[PDB]
Amino acid sequence: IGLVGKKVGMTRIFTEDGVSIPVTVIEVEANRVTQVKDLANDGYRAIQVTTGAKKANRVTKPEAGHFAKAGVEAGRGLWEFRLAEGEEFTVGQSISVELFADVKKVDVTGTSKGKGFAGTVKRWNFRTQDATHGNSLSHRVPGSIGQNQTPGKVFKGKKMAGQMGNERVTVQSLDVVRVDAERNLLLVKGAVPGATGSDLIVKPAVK
Amino acid sequence: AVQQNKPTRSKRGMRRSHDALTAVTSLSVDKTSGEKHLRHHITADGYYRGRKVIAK
Amino acid sequence: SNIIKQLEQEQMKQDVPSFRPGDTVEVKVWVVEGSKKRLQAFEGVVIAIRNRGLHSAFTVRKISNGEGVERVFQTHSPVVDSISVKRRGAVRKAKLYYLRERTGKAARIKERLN
Amino acid sequence: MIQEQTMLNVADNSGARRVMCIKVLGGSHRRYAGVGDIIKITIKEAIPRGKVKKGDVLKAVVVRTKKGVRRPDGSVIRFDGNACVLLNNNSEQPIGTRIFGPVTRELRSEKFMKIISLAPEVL
Amino acid sequence: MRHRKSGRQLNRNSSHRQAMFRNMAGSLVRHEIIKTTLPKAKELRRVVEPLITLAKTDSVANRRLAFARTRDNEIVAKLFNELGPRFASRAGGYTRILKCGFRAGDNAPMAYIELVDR
RNA sequence: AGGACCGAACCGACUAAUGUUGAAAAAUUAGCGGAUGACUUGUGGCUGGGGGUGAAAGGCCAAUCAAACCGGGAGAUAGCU
RNA sequence: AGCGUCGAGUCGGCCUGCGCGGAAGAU
RNA sequence: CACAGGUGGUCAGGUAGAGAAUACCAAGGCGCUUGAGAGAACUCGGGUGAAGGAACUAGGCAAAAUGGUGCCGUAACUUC
RNA sequence: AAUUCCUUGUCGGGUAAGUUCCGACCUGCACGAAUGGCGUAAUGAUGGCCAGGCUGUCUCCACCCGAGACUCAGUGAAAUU
RNA sequence: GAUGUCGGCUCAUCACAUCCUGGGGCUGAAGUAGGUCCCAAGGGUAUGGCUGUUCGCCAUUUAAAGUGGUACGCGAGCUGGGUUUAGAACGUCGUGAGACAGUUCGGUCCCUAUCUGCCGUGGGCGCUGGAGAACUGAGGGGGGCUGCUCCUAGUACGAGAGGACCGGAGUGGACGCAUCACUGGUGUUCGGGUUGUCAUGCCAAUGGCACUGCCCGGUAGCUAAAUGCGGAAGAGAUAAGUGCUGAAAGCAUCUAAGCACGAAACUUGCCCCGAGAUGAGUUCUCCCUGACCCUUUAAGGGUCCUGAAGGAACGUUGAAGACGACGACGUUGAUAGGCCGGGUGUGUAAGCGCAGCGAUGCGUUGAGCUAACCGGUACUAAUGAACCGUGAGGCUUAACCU
Ligand SMILES: C=C[C@]1(C)C[C@@H](OC(=O)CSCCN(CC)CC)[C@]2(C)[C@H](C)CC[C@]3(CCC(=O)[C@H]32)[C@@H](C)[C@@H]1O
Ligand SMILES: [K+]
Ligand SMILES: [K+]
Ligand SMILES: [K+]
Ligand SMILES: [K+]
Ligand SMILES: [K+]
Ligand SMILES: [K+]
Ligand SMILES: [K+]
Ligand SMILES: [K+]
Ligand SMILES: [K+]
Ligand SMILES: [K+]
Ligand SMILES: [K+]
Ligand SMILES: [K+]
Ligand SMILES: [K+]
Ligand SMILES: [K+]
Ligand SMILES: [K+]
Ligand SMILES: [K+]
Ligand SMILES: [K+]
Ligand SMILES: [K+]
Ligand SMILES: [K+]
Ligand SMILES: [K+]
Ligand SMILES: [K+]
Ligand SMILES: [K+]
Ligand SMILES: [Mg+2]
Ligand SMILES: [Mg+2]
Ligand SMILES: [Mg+2]
Ligand SMILES: [Mg+2]
Ligand SMILES: [Mg+2]
Ligand SMILES: [Mg+2]
Ligand SMILES: [Mg+2]
Ligand SMILES: [Mg+2]
Ligand SMILES: [Mg+2]
Ligand SMILES: [Mg+2]
Ligand SMILES: [Mg+2]
Ligand SMILES: [Mg+2]
Ligand SMILES: [Mg+2]
Ligand SMILES: [Mg+2]
Ligand SMILES: [Mg+2]
Ligand SMILES: [Mg+2]
Ligand SMILES: [Mg+2]
Ligand SMILES: [Mg+2]
Ligand SMILES: [Mg+2]
Ligand SMILES: [Mg+2]
Ligand SMILES: [Mg+2]
Ligand SMILES: [Mg+2]
Ligand SMILES: [Mg+2]
Ligand SMILES: [Mg+2]
Ligand SMILES: [Mg+2]
Ligand SMILES: [Mg+2]
Ligand SMILES: [Mg+2]
Ligand SMILES: [Mg+2]
Ligand SMILES: [Mg+2]
Ligand SMILES: [Mg+2]
Ligand SMILES: [Mg+2]
Ligand SMILES: [Mg+2]
Ligand SMILES: [Mg+2]
Ligand SMILES: [Mg+2]
Ligand SMILES: [Mg+2]
Ligand SMILES: [Mg+2]
Ligand SMILES: [Mg+2]
Ligand SMILES: [Mg+2]
Ligand SMILES: [Mg+2]
Ligand SMILES: [Mg+2]
Ligand SMILES: [Mg+2]
Ligand SMILES: [Mg+2]
Ligand SMILES: [Mg+2]
Ligand SMILES: [Mg+2]
Ligand SMILES: [Mg+2]
Ligand SMILES: [Mg+2]
Ligand SMILES: [Mg+2]
Ligand SMILES: [Mg+2]
Ligand SMILES: [Mg+2]
Ligand SMILES: [Mg+2]
Ligand SMILES: [Mg+2]
Ligand SMILES: [Mg+2]
Ligand SMILES: [Mg+2]
Ligand SMILES: [Mg+2]
Ligand SMILES: [Mg+2]
Ligand SMILES: [Mg+2]
Ligand SMILES: [Mg+2]
Ligand SMILES: [Mg+2]
Ligand SMILES: [Mg+2]
Ligand SMILES: [Mg+2]
Ligand SMILES: [Mg+2]
Ligand SMILES: [Mg+2]
Ligand SMILES: [Mg+2]
Ligand SMILES: [Mg+2]
Ligand SMILES: [Mg+2]
Ligand SMILES: [Mg+2]
Ligand SMILES: [Mg+2]
Ligand SMILES: [Mg+2]
Ligand SMILES: [Mg+2]
């Protein structure tokens, strides 16, 4: 399983041998198990967890009853982790960042920053046409988008302008630099998706 | 670029299926003056949330 | 924020000397050549300081063996063993990038006498 | 950060004074050579009696760049100019017998240990 | 993108915006209530409230800074002699915006902005 | 002194971008050439269509030119659509 | 045929029916 | 067309400047008859750019650059 | 060669590399002496070639300021079919 | 009664007769390195000089610089060098007008997208009581490149020269995703210097205008040149190929029965989308437990009472965004602005005093000012309401329970 945390920001760790390690600081507060899914009832094995806190007035009655069944305080959301065969958890159990104490590498999933409507230069690394040499109104435009009468259409998946970012992204195989159970911190080497303050899912590296 | 065929009255109506205006959901009632007003806006007689904020 | 400041504070050197742009500084840096670790001196004019807590840096310019060289030191790096001010310089600007176009007599900085 | 058409100074006594990069070696579409990379050069200016002549095509190792080198703590070393040391086209061994100006620790490898030894300082 | 950026362009260049807010700040200090568009009113708070803050400490230097930013000695005098004193014990929030419907000529959303103790 | 030189007005129109259902049926913007001369400009006059005028491009002769425009022969003729 | 053994068929041409390979192309 | 065009003459302030150039002003005249927001792609008109420096391209097209006054100094060639 | 088809002739120069350029050669497909020959200082918004400087021309684009584009209110076209 | 043309640029997409990388048979294959044929389309597959060139030659790279189809792909996407209007000239032909699949210099590239398609993004209704969430994963998409060095090993092989397979370790190129801690760019919203001029009565101090007047620095954000990460391993079923056992055919035979190996192709594994998957799925939680009248007795129609869960709307807004959407917050409140403290940047304000004939210098003083930053703080604005959404949810059959 993994844990849900929050992107605090980036910093560095200086080692004694004069290496500066760029780190993302992830705040991983206790993940509380809100539901256990099993083959009999659900058709698959998973835990649902919450973390953090929500204000009572923003917790709906359906949400509150779900948390009350588990006997946990309302957190800011719900997330599931699939269980492997040996993994067993109970409802109401708190899972802390000490989970990662002996984990060497993690995959980190977040929502990437939102670039809004992006052109083909930015979105797909298209090359610009001439800035000069007679170019008429066609500096960052996409160029040709197809052939001719055969096939007489544009193919699906054609790279074009559109919404960029603000999507789920996983970065794989990041080194765990430090697990600090006292401060609820996980330090991972390198950048992870999303803005400061965004939710992160951290799992032991699949590869 | 221009149409090769005249679009129908049917297609015109379909495009305009999103053009309908939306009425103000409800008006608020000032606690003092009893005047109807747009919510979070002052009344026509210069009241807001029971206070004469604007004279005339 | 408070979290990062705490992580940064515990790594910060506590005995970094005061220096300013225009000062001549000698920076002693660790050089690891096999098992041998030794101090190498880099002495020159401070042309830029970036004050940014743990991420503070400063740029030292020297003319070395007929060639202009600039080193940007990361102030709190353990590679930097020591910093000493050799001469206090009197300049107006924060950033002395104008010295890159100057050599010899034209590149002299007046001593700051106070 | 040297590319095709970049002019370099010469950090040796080969006789070359100015050389131009005509190829960044060591991969398809490889854009740039930094400190310690081997480039193909043409000699654009040489002193009357040296080991090399204007128009000769040979190799060089880049030893100083304006873009500079990054160290593992995040530090940078930048030079005022781009400079290289001419190498024999086949052997990739220095043509000259003296090295002028500082070089960097990036050259401390088996291939370039001669340059390190001749250099007046290594940064 | 405009991530984390502050300030409204208001379909003007920088010199026009600066001049307009200097004029409008003067108008609000003089009259104590003005009607303008809602976005201009929201921007005006960021110009006027720092002038009032500056005016809490009467010195030659502060009067000159106020004069540099308003270019009106009637406004400077009112800031230092009336408004600074009136707001001495108030920690910001010297103005209030009251939305007041839509302008006839262009349907612009309008608001009154006033000094809070008017 | 000068079909002299640099350069505004003034007269032009080499390049580029824009514009191309234009702001404009030929322009705008940045640059560009001439700028006391074979210069430029106001007012008025004269030359008329196989005719004029042309430092000559078949250029120009009222947004029209390898034969103007208007009216007439005239419902030319059309083995073509 | 395989190893004198050995114990029933065996051998290879012709004619003809139906198949097999020969057989790589672009939305 | 209440149209970025065309249209001869006259008048000629201040500071800086060789100047009727140019900048800022005076007298005087105007803000150009849709506005309000927003701060995507892309287009137009502009500013800045690491390292490189014509590798761009039909072509350095465009851009960047040079730019004043005084003095020193200035080659081939020449119809002097 | 503003002329040369064969042709990117050949040789030399310049470049790492030069169908262009410059200098030669003569094999002038098909120069040539007032429908002038060969030169020629100066001049040219003239054609070709090279170099220094310079740079977003480019490697390879990034950010920013403005006008549109987008949304709201008012007015309200067009080609085509 | 018009189907825009060479070449380039931009953007491609398919075939496989494969250029590289992968697998394999034969070799006149010792090794290294080749030759040739078979399998294989996953991914990858030069920059320049010359020329309008495509091509080609040349220089220098690369694992390689594939061959073709796509209106000789792509001008309602760009260019306009070539070519093919009107000007002009040369050679040539012609008495001449003129002409040339000869040359030469110059020479207008329009279109606001209705439909299809494609990239994005919403609204509607559906999914059978309504609602808030978490999911399953049919299906779809992305990704899939490779060098060099070292070790194995100077081993195997070889007369020597040279010099491996297999397997292991490292470090790169190109490409891609993310990010802003660092290095930097930008930073007309921050600070400063400075030219001309006009103004604020004047001095002093400031402001306007001159491209942000010109400049020097630079916060946040955005960002690449910055720095993290990726391609895989593994599995299944195979290609060419290699076999085991094995008859038909006493032998032989990889094949007929039976069994085993076998590649970047295929199916998975990795990443993303995904129940309009109308075949509309699952799980958890929440909400509603009132009367009566009428007729065309019916999944009928209406009246009174009731109005839930939740939603929407409005407001303050956001590292979300064209608009919609999405997220945060609305006083029981840090949602935005202000304010306070800090940081950062700039670089010692003004005023006063002192020194100097003065420009100016020095002191007060690392001063003053300081955006988008950090930590805080109800001062201002986020309103009591109102609005939508209802009142136990069809029939049949089975099983279980009354
Ligand atoms: C005017 C016709 C053009 C635009 C161009 C035409 O090219 C020619 O006709 C070349 S000969 C005429 C050249 N020029 C006048 C001297 C006019 C373009 C060319 C390339 C073809 C050879 C004939 C067919 C074509 C349509 C498709 C095409 O390739 C075109 C026509 C129908 C097109 O309208
Ligand atoms: K006539
Ligand atoms: K000839
Ligand atoms: K003659
Ligand atoms: K003559
Ligand atoms: K010439
Ligand atoms: K192709
Ligand atoms: K083979
Ligand atoms: K392939
Ligand atoms: K065609
Ligand atoms: K074309
Ligand atoms: K078309
Ligand atoms: K177009
Ligand atoms: K259609
Ligand atoms: K950064
Ligand atoms: K920055
Ligand atoms: K001034
Ligand atoms: K569903
Ligand atoms: K959206
Ligand atoms: K606040
Ligand atoms: K001082
Ligand atoms: K002072
Ligand atoms: K300071
Ligand atoms: Mg965004
Ligand atoms: Mg390009
Ligand atoms: Mg055009
Ligand atoms: Mg353009
Ligand atoms: Mg079809
Ligand atoms: Mg038709
Ligand atoms: Mg509509
Ligand atoms: Mg903000
Ligand atoms: Mg506007
Ligand atoms: Mg200005
Ligand atoms: Mg003259
Ligand atoms: Mg003329
Ligand atoms: Mg002009
Ligand atoms: Mg002249
Ligand atoms: Mg002149
Ligand atoms: Mg003619
Ligand atoms: Mg005419
Ligand atoms: Mg006639
Ligand atoms: Mg008749
Ligand atoms: Mg007729
Ligand atoms: Mg008008
Ligand atoms: Mg007019
Ligand atoms: Mg005139
Ligand atoms: Mg003027
Ligand atoms: Mg813009
Ligand atoms: Mg510029
Ligand atoms: Mg800047
Ligand atoms: Mg640059
Ligand atoms: Mg530079
Ligand atoms: Mg240069
Ligand atoms: Mg070139
Ligand atoms: Mg090229
Ligand atoms: Mg030019
Ligand atoms: Mg310029
Ligand atoms: Mg020829
Ligand atoms: Mg030739
Ligand atoms: Mg060249
Ligand atoms: Mg030659
Ligand atoms: Mg010649
Ligand atoms: Mg002749
Ligand atoms: Mg004769
Ligand atoms: Mg003659
Ligand atoms: Mg002649
Ligand atoms: Mg409208
Ligand atoms: Mg037709
Ligand atoms: Mg094949
Ligand atoms: Mg396939
Ligand atoms: Mg595969
Ligand atoms: Mg080529
Ligand atoms: Mg074609
Ligand atoms: Mg093709
Ligand atoms: Mg076009
Ligand atoms: Mg087309
Ligand atoms: Mg052409
Ligand atoms: Mg002609
Ligand atoms: Mg795919
Ligand atoms: Mg990269
Ligand atoms: Mg930062
Ligand atoms: Mg910087
Ligand atoms: Mg400023
Ligand atoms: Mg003064
Ligand atoms: Mg003024
Ligand atoms: Mg003015
Ligand atoms: Mg057998
Ligand atoms: Mg591979
Ligand atoms: Mg500071
Ligand atoms: Mg000041
Ligand atoms: Mg001091
Ligand atoms: Mg502060």
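The chain as shown is numbered from 1 upward.
Cβ coordinates come from backbone N, Cα and C, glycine included.
Annotation note: D:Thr97 (mutagenesis position) sits in a coil segment as assigned by DSSP. The number of other Cβ atoms within 10 Å of the Cβ belonging to D:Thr97 (mutagenesis position), over all protein chains shown, comes to 11. In Swiss-Prot, the entry for mutagenesis D:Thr97 to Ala states: Reduced RsfS binding. The structure shown retains the original residue.
Within 10 Å of the Cβ of D:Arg98 (mutagenesis position) there are 12 other Cβ atoms, across all protein chains. Swiss-Prot gives this note for the published mutagenesis D:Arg98 to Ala: Reduced RsfS binding.
D:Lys114 (mutagenesis position) falls within a helical segment according to DSSP. Sequence-distant contacts of D:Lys114 (mutagenesis position), defined by Cβ-Cβ distance under 8 angstroms and a gap of at least six in the same chain, are D:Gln93, D:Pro94. The annotation that Swiss-Prot gives for the mutagenesis experiment D:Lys114 to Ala reads: Reduced RsfS binding.
In Swiss-Prot, a mutagenesis experiment is listed as D:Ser117 to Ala, annotated with the note No change in RsfS binding. Every protein chain considered, the tally of other Cβ atoms within 10 Å of the Cβ of D:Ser117 (mutagenesis position) stands at 9.
Checking the mutagenesis positions D:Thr97, D:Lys114, D:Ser117 against ligand 66, none has a C-beta less than 6 Å from an atom of that molecule. Geometry remark: D:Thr97 (mutagenesis position) versus D:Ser117 (mutagenesis position), CA distance 11 Å. Rounded to the nearest whole angstrom, the C-alpha distance between D:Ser117 (mutagenesis position) and D:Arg98 (mutagenesis position) is 10.
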